[PDB]
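The structure under discussion appears below in the form of structure tokens.
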Amino acid sequence: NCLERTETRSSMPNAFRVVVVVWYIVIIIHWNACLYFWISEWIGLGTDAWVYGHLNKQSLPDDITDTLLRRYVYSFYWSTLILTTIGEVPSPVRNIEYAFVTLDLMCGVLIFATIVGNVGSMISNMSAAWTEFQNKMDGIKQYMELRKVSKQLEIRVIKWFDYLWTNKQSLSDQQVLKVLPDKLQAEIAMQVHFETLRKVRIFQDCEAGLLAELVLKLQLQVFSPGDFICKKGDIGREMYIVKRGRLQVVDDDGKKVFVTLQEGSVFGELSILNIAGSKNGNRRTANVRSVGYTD
Amino acid sequence: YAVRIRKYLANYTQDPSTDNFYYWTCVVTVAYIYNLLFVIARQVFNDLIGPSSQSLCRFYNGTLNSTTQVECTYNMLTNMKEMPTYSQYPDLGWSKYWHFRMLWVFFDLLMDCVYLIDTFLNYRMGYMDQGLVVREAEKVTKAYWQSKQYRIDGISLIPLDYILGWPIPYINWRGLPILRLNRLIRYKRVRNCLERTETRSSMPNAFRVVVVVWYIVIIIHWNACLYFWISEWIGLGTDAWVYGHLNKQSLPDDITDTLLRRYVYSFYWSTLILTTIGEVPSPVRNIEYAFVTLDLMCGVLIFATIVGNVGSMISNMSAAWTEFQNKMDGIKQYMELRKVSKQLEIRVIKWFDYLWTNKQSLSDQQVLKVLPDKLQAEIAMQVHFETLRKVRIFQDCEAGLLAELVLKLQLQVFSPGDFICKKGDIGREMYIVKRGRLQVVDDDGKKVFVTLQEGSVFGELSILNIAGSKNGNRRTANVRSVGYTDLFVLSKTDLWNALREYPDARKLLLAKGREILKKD
Amino acid sequence: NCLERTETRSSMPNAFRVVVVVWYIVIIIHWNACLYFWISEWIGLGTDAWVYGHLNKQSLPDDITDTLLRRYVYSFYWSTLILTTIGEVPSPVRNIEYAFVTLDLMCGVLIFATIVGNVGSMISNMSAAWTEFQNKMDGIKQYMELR
Ligand SMILES: Nc1nc2c(ncn2[C@@H]2O[C@@H]3COP(=O)(O)O[C@H]3[C@H]2O)c(=O)[nH]1
Ligand SMILES: Nc1nc2c(ncn2[C@@H]2O[C@@H]3COP(=O)(O)O[C@H]3[C@H]2O)c(=O)[nH]1
């Protein structure tokens, strides 16, 4: 329960996981070192070439003193070679040493395969976001290589992915969306976007229940520079609140700018609000265009 | 031109999103790889700048019949009974290895000039403010001073190796080339260069295996330098684990002790230890046991991580074929369990052969659940431009209808002889021909009225609501695929959404539908 | 395209996959056997204890005749121990043999890790339905044991 509560509370969880599995490895090799030296001193030291002693010649070579440190150091090395199944140790002689080495090598195979599979998974999940990102971009790039898509649009997609990795604006709200409760989700989302949603006039000139209702139905979408978010011929099913970026309300020539849109601006609502006073209705009434990258 | 260079560098400001900056990050990656490999190699294998000491082998002379401590030949470094002693040069080898040392200090000054241009570009680095880079000098210099990048660049450019990293003969300073690990501190530019190179690459898995082969070579090289540093710190030839004459794997019979032999045996020892093959001599002293136990466990953990990443990388080179064959294994096991007819089994197998031969699998899931709908619609109108230029409901009307409907079209592949529509069935969909040829036939299947080619529109009579004829929701004709046919399927709901929003396409569709219904 | 169309049309797909990867293994060990014996005869046979010859004593022990079958059999065994990184072969002597054995052992590590990972996935997917079934039943049984 202490290790589970420490992995829960940790700000560095994968570092704690590799420290715990290194401790597990050291405890297992230490216990097998003690088993090897107990079987060596139970058989009798120096009685054959597998047991620790003078006949071993890996344990006690020339100009090497038999000390307690030498006993623990050779037993830890023997267990490191046996449990990792390198096996560069002397062969067993008696049948009880064959039985112990066969059982201990198969225990080493099974539990060290389990352990380093967990280690490989742990240092694989230190880069799971970059792996999922590059699997998505490999899918997009293979689709664009198969379908003979234009090179301008290919470098537009590649620069969009470069902006999403450089600014870390990938869709990370799936985690809070399918794990956390909506009272904690709304509190986190009003915590993060507080400086953005403090600039919104439909939220700050009205009741807080509207923002508490709408803050989970807002989706973050990243647009390229020069992208037309709205133009007059298109129909509108959505409104947009500016999280980041600068926009410009332009004409059909794209030169004359009427008004710019900064962070916290509200646009795109004229198409989805139903006013019978003008000729458009569901149509967009203006051409907005992203200056840079725009969330 | 001094005022030209001076004022150009005075209000220069770097855009980090350019391709030229990415090539500069590749140059900084080259300088970092230099610093990594050759700084640990010049610290450990100190004959890389010149030996700086005279090797003195004992030699039984054939003329004077006595042993002398003369300088070693390559014949005297072969089959040694003891390792040579190293008498120090008076000038520390500067009189005869100055060309090697000036080549090394030229490449050191070259990579330090690369680091100086890199920290000047850091000093004038533009930064995103509202999706645009700031590119006047005052804001980018104050953002540089606010961000402690001056601390990271100033630790990384301390020239301590230019005073203490070279053999000085006057104070008999041996040299310390390990003082460029501060140049190894600048890892973040290298990591961003590798991430931007994997982003921009047309061959991503080849770049991934090249990067992990470079990681493997750097790790085995650093462990080679650790093994030879521990071998020369214990003392060479003192036992059978350390490099030397007592090892007999390092120096066998008729093998000369050279610097190439030292690096080659250390690289081989680290290759066998980190991959845990272990066909190397056993340790003798307790410090060698501790180093080999720690280094073998580091080899187990980090090489298990590395080759697991390698196996995943060369597994994802065929992930589409693996997913395809997992789906077909599911279909084949379902058909083997359920005793389905052999004609229908070979029809399903030939359908899968057509989807792999023509690569018409559902690949729009990727753009569907990653990309924005403005980029999705631009890609889909880029790919199917020659098909949707032939469509009369799209090219005789407004472009907003095609921009609305181009994401609601689904590609479905039909077998030859398949009946896409026949008169008894009800219709919930319309079809636009992406590829293939079709035929409007009778109930006998022999008499053909009209053929349908690429860009033809059919299937709309059932889902358009005309009260002028007896059918209504029924199909009015029997269409039949001649060969394999890709079709742009569109639902009744999505069509009637785009037709309630766009009235002129509704007028043309109901006009030509009532025209073909009233001659029919 | 023949191997892809054969894996498509097969009623036993996993048996065909393990036959194809056993053929891949045999072709790779055969090509490395030919590389080892070409480097052995280019260095010169019997010149040291790593090269095939009389000084090797694993290649030509006592009462073992030097034949063409012995050359191919020892080269196939050497490549089987090197590519699977068991390594119970004589150590290199000259620097070119160290370079070849280091490169060939790292090629063995990478491409045989790829190959047996594919083999383990192939004989894991022979029982994927029973594994998914027992993962579902383990979930139901753990929910019923907890509740
Ligand atoms: N027509 C018009 N639209 C504006 C102006 N300023 C901001 N907009 C916004 O631009 C949006 C474009 O799409 P909508 O027509 O849905 O809604 C429009 C308004 O929200 C303006 O001055 N004139
Ligand atoms: N009835 C009829 N249908 C045709 C003819 N030419 C093309 N079709 C198409 O065949 C389609 C079959 O399904 P639908 O009845 O939905 O719509 C029909 C028309 O779209 C024709 O000449 N007569």
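Since chain A takes its numbers from Swiss-Prot, the residues it shows come out as 292-586.
For this deposited structure, the header notes the method as electron microscopy, 2.9 Å.
Any Cβ shown, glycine's included, is placed from N, Cα and C.
Taken from Swiss-Prot, the feature Na(+) binding site covers A:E379. Positions annotated as 3',5'-cyclic AMP binding site by Swiss-Prot, on the basis of sequence analysis: A:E560, A:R575. What Swiss-Prot notes for the published mutagenesis of A:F403 to V is this: Impairs activation by cGMP, likely by disrupting the central gate; when associated with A-407. According to Swiss-Prot, the mutagenesis experiment A:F403 to A carries the annotation: Impairs activation by cGMP, likely by disrupting the central gate. The note that Swiss-Prot attaches to the published mutagenesis A:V407 to A is: Impairs activation by cGMP, likely by disrupting the central gate. Impairs activation by cGMP, likely by disrupting the central gate; when associated with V-403. What Swiss-Prot says about the mutagenesis result for A:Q425 to A is this: Fails to produce currents in the presence of 100 uM intracellular cGMP; when associated with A-421; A-429; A-432 and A-453. Here the residue is the original one, while Swiss-Prot reports the published mutagenesis A:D429 to A with the comment Fails to produce currents in the presence of 100 uM intracellular cGMP; when associated with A-421; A-425; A-432 and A-453. Under its mutagenesis annotations, Swiss-Prot gives A:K432 to A the following note: Fails to produce currents in the presence of 100 uM intracellular cGMP; when associated with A-421; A-425; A-429 and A-453.
Positions of Swiss-Prot features highlighted on the structure.
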residue	record	Cβ contacts under 8 Å, 6 or more apart
A:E379	Na(+) binding site	A:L372
A:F403	mutagenesis position	A:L374, A:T375, A:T376
A:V407	mutagenesis position	none
A:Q425	mutagenesis position	none
A:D429	mutagenesis position	none
A:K432	mutagenesis position	A:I449
A:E560	3',5'-cyclic AMP binding site	A:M530
A:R575	3',5'-cyclic AMP binding site	A:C521, A:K522, A:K523, A:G524, A:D525, A:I526, A:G527, A:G559, A:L561, A:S562
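DSSP assigns A:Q425 (mutagenesis position) to a helical segment in the three-state reduction. Highlighted here are the recorded positions (A:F403, A:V407, A:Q425, A:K432, A:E560, A:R575) whose C-beta falls below 6 Å from ligand 1: A:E560, A:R575, in sequence order. In this structure, the residue listed as 'Na(+) binding site' belongs to neither helix nor strand by DSSP; it is coil. In this entry, nothing among the recorded positions A:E379, A:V407, A:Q425, A:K432, A:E560, A:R575 has a C-beta under 8 A from a C-beta of chain C.
Taken residue by residue with DSSP, A:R575 (3',5'-cyclic AMP binding site) is part of neither helix nor strand, so it is coil. Checking the recorded positions A:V407, A:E560, A:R575 against chain B with a Cβ-Cβ cut-off of under 8 Å leaves A:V407.
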